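Here's the structure, in structure tokens; my notes come after.
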Amino acid sequence: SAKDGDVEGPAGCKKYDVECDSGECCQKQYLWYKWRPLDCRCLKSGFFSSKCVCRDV
């Protein structure tokens, strides 16, 4: 069985809520008890300096 933090791809890749290059995220990640893809989205929530990180897509 898989748990939170579990991802798919090469060892040492990126994870949920993490910066990356070329806006490319790991293969997949166990989110909400479901393996979904990741995308480096750039959005801010009432913050001053927005940031780009991987998110469920």
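Going from the start of the chain as shown, residues are counted 1 onward.
Including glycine, each Cβ sits where the backbone N, Cα and C put it.
Annotation of the mutagenesis experiment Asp21 to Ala (Swiss-Prot position 58) in Swiss-Prot: Almost complete loss of activation of B.germanica sodium channel. Annotation for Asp21 (mutagenesis position): no same-chain Cβ neighbours under 8 Å separated by at least 6 residues are found.
In Swiss-Prot, the entry for mutagenesis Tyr33 to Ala (Swiss-Prot position 70) states: Almost complete loss of activation of B.germanica sodium channel. The structure shown retains the original residue. Counting every protein chain shown, 8 other Cβ atoms lie within 10 Å of the Cβ of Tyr33 (mutagenesis position).
For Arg41 (mutagenesis position), the same-chain residues lying six or more positions away in sequence with a CB closer than 8 A to its CB are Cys52, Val53, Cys54, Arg55, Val57. Among the mutagenesis experiments that Swiss-Prot reports, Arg41 to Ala (Swiss-Prot position 78) is described with the note: Almost complete loss of activation of B.germanica sodium channel.
Listed in Swiss-Prot as a mutagenesis experiment, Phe47 to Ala (Swiss-Prot position 84) is described as follows: Severe decrease of activation of B.germanica sodium channel. Take the CB of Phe47 (mutagenesis position) and look out to 10 A: across all protein chains shown you find 8 other CB atoms.
Long-range Cβ neighbours of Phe48 (mutagenesis position) (same chain, at least 6 residues apart, Cβ-Cβ under 8 Å): none. Where Swiss-Prot documents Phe48 to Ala (Swiss-Prot position 85) as a mutagenesis experiment, the accompanying text is: Severe decrease of activation of B.germanica sodium channel.
For the mutagenesis of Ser49 to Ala (Swiss-Prot position 86), Swiss-Prot gives this note: Severe decrease of activation of B.germanica sodium channel. The structure shown keeps the original residue. In the three-state DSSP scheme, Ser49 (mutagenesis position) is classed as coil.
Reported as a whole number, the C-alpha separation between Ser49 (mutagenesis position) and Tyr33 (mutagenesis position) equals 31 Å.
Around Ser49 (mutagenesis position), a 10 Å sphere centred on its CB holds 5 further CB atoms from the protein chains shown. Distance between Cα atoms for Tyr33 (mutagenesis position) and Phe47 (mutagenesis position): 29 Å, as a whole number.
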